[PDB]
Protein chains: 6
Amino acid sequence: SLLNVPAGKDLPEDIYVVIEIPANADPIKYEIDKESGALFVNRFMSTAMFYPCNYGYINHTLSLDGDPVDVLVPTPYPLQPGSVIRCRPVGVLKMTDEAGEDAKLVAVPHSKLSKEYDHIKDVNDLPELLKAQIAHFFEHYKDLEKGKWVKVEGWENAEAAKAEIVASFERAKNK
Amino acid sequence: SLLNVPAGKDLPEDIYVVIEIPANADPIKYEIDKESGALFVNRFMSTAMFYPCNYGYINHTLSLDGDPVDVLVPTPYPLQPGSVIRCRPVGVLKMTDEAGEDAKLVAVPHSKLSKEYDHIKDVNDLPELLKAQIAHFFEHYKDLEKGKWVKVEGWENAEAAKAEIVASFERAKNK
Amino acid sequence: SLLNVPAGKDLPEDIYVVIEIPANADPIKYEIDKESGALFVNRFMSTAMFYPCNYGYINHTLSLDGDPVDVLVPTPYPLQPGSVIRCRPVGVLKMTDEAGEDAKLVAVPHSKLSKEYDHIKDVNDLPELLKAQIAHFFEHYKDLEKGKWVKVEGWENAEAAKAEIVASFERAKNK
Amino acid sequence: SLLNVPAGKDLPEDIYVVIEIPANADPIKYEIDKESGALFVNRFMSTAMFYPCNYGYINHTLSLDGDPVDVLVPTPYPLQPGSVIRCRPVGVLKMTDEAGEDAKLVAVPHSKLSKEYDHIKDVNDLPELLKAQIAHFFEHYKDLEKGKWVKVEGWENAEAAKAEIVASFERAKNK
Amino acid sequence: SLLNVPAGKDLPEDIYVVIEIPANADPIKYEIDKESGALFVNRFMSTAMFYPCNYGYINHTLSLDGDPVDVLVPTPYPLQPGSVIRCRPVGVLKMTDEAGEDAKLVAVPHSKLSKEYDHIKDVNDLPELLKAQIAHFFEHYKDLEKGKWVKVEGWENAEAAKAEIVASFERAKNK
Amino acid sequence: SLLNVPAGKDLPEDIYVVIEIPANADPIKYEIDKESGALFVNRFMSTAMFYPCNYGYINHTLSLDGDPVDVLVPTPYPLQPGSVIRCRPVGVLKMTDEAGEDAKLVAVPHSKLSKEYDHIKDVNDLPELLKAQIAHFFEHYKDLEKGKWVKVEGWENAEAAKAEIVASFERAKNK
């Protein structure tokens, strides 16, 4: 099942992301249920917004907020919910939310899957417009949700991204 | 796997539906295989018709005809086959088919997923046109299928819907 | 899970195919991981080409190249990745690739799923244009992939298709 | 604009059809306004049905109901509304409704657009499923429209189709 | 062509709207060029948002900003760009931006196109979610455009909507 | 109509392209009829390929093959057939086929439509993958057409592109 995917062939440089929400999809927020492995509807989003990249998580990781590390993966075409993609982390979007700090990684497809992202080694190599669309989306997609808000602190580099993965993987085994 | 989803957090008011066929999809009739949990093609439908709502079943229930209770769920956007949605039962469409009585529940998304259906508490609160499209679809979608026919008896209320769930859940454990 | 589907109700006349890539989809090459049962991205294809039929494999078979037998299934509408369809083998496309001989079966939906393919009993009954599009696709879809090439030897009949299934099923149990 | 398209290169054997409604689309009935040439929404269909082929009309023709001759055209992929395709007539579906006699022609793409329809010379050459689906669709698509009914009388051959085109083309000059 | 469509059968109660951008589409801002009547790409939107309803304009109207009156029209399924739909005005959204006062009307499909909107007579009859989504969308869609801002002032009723249509239709003759 | 669109705001640096075939669409070759201005189906493509960018033409230009200059235009999302987009020429693909020399221009969206293409000034600035996909597509899309062949000669720069536009625009007046 999806519950049995490895975090990575060679963490933290080489990771697998389980995709929950495709890029440019209808505003349905899917999540994988950690008990069954099944795709569940978490909610229907109320803003007219879509994820600018595919979104999901790295399995067998536990971040400080209790869930697996979440990741945005740009792809040339949207992926299926439930599918697993081999990626390399490239940066981290840091936010503070109603429950305090949040981080969302950005990871690009592994060169085995595509050469299109070989030149993106770090957070400065992502297109500016994509980064602005990512930040704008996380600032506004919960606007019409009562008692929730998000605010962006800014981007950090591939090394900071890798540290969050390691820290949350090691955390997942004992805790 | 999908075989391990609960019937409901709090049956029969608060149930999960496993979606087999999305609303307004191509005419492929999917079903979840009760042995593997996999999505199987049951058939390619022969009429030019589509399901007016998403269609699936409540797991761990056994109706009188031998299969789990089947349910129609209206959503603002079509869901993925295989996905699980939290719903509240609101009514029941009663039919008599070649093997005698059939019932199909209608359930709307739980208010945790969406507020759009909060005002629909019972079968009279569904839009008339949706109900007519549901009845018309079940009357005609097997028309070009040899030795099959369906005829609608009419709508019953949320309490009748809930009784079918309870009866078919309790039936599933001993039988 | 998908790992537990049977090869067939009555091999080799009556088989199940697990679909990995839908017909006329975006150029993402999915594959089912044999460890988890999950859908993985194998790669993003680099040519502007799509599979002319749905593509997947018969489970519990092992061909000479180490993977399950792969199959093309024409359907009236594209199927979902992950779904399982009941088929009858009708022919085989024989190729020689960089690692030598390759065979890809063609199988049509079982008459229980559709009557549309009842008249196709053998490889000569497939439309010429479909067969030419299949051959052309396998000749060119790896063109922009370094160190890979394919060349078509030609079509064989339903009996040859069935022999490959039997041989690869029997091979899968001891080997 | 679309008001100036010819009826055909060589009536009645070689015609153009102006497509108003694609096969397999959402239940929106488009029509070309004969004053502007623009695509108008005539209505949203109220049954959960879709047209089994593309649908539109031959320009510069006037049938006895006052409207241009309407044509159903199967294609390998749905066409865009407003596009014009070159076709050959093969058949006619005769019907009666609450306004009188109706007839819909069936036309396949001209061999310069595709060779896929070259074996289709007459009405008995169309796939049986397709004929059944077209008839079923006209008998039921207006079922939830108060006061409307459709009775299908039977199929007529290519010669009959051709006669109708000539008649309605001569009738359009003439008036 | 689209330049010759009328403003309405019976202004201001019964209007036509020329649709430029479908609900829920890719982030492409189309507009009709008033010289050619052709669909032009005005820009690719830079936020990850989509229009919550179809959007376009009433022909032969001139508002004080120099452009035809623009209208938002909800429908059961997205419309094609360039298509013309018959509608009734129900409301107006008033706004201010970096060029002045703006107003966008809201119109629902005419009862001859669908009875689904018959209970919607005025602005307080629109679903609250839909009103909130429309307002949120105008306040944020230009956020990544340097120098542009949008402030939403509030909703006005059907009478106000109707007044604007009459004013801008008389203003278009007149000039 | 589409026959009256200008060639460009400021030829040859700032042009309009009339889009006939969207990127990544079904294998339908549309063209604008120069007599009506309407979209005609020229053919259904017989290979399982799709255009890697949007494709169309610059109006009021005549190339030596007798047809308007054709242009490939990459965009973030596929455009509608019949829509007109403002672009800057960056390159030319030269080819030979069974009728002579061909050339296809490459143009990117004008900076008023998107800043995403501002770093693309010349042919060596296009992504290598995209150039390879375009060349591969012209060499193979007509492979199953008897008597047709395409040989790709190489890329030429923006200056060469610009020269072709001026030449063919002057040649269209002139004749």
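Residues displayed in chain E correspond, in order, to Swiss-Prot positions 2-176.
Per the header of the entry, the method used was X-ray crystallography, 2.0 Å.
Cβ coordinates come from backbone N, Cα and C, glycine included.
Features as listed in Swiss-Prot:
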BINDING   E:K30, E:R44, E:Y56, E:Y142  substrate binding site
BINDING   E:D66, E:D71, E:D103  Mg(2+) 1 binding site
BINDING   E:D71  Mg(2+) 2 binding site
MUTAGEN   E:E21 to D  16% activity
MUTAGEN   E:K30 to R  2% activity
MUTAGEN   E:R44 to K  10% activity
MUTAGEN   E:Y52 to F  64% activity
MUTAGEN   E:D98 to E  22% activity
MUTAGEN   E:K105 to R  3% activity
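Annotation note: E:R44 (mutagenesis position) sits in a strand segment as assigned by DSSP. Considering only the recorded positions E:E21, E:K30, E:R44, E:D66, E:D103, the residue whose Cα is spatially closest to the Cα of E:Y56 (substrate binding site) is E:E21. E:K105 (mutagenesis position) has its Cα within 10 Å of the Cα of these recorded positions: E:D71, taken from E:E21, E:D66, E:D71, E:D98. Geometry remark: E:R44 (mutagenesis position) versus E:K30 (mutagenesis position), CA distance 5 Å.
Taking every pair among E:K30, E:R44, E:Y56, E:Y142, the residues recorded as binding substrate, the greatest CA to CA distance is 15 Å. Separating the Cα atoms of E:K30 (mutagenesis position) and E:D98 (mutagenesis position) is a whole-number distance of 18 Å. Taking Cα separation as the measure, E:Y52 (mutagenesis position) is nearest to E:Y142 of the binding-site residues E:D66, E:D71, E:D103, E:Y142. Listed in sequence order, E:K149, E:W150, E:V151, E:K152 are the same-chain residues six or more apart from E:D98 (mutagenesis position) with CB atoms under 8 A from its CB.
The secondary structure of E:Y52 (mutagenesis position), as reduced to three states from DSSP, is coil rather than helix or strand. Taking the Cα atom of each, E:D66 (Mg(2+) 1 binding site) and E:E21 (mutagenesis position) are about 18 angstrom apart.
Between the binding-site residues E:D66, E:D71, E:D103, the minimum number of other C-beta atoms within 10 Å of a residue's C-beta occurs at E:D66. Within 8 A of the CB centroid of the Mg(2+) 1 site residues E:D66, E:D71, E:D103, the other residues of that chain are E:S64, E:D68, E:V70, E:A104, E:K105.
Between the CA atoms of E:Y142 (substrate binding site) and E:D103 (Mg(2+) 1 binding site) there is a gap of 15 Å, rounded to the nearest whole number.
Between the CA atoms of E:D103 (Mg(2+) 1 binding site) and E:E21 (mutagenesis position) there is a gap of 18 Å, rounded to the nearest whole number.
Apart from E:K30, E:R44, E:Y56, E:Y142, the residues listed for substrate, the same chain places the Cβ atoms of E:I22, E:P28, E:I29, E:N43, E:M46, E:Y52 within 8 Å of the centroid of those Cβ atoms.
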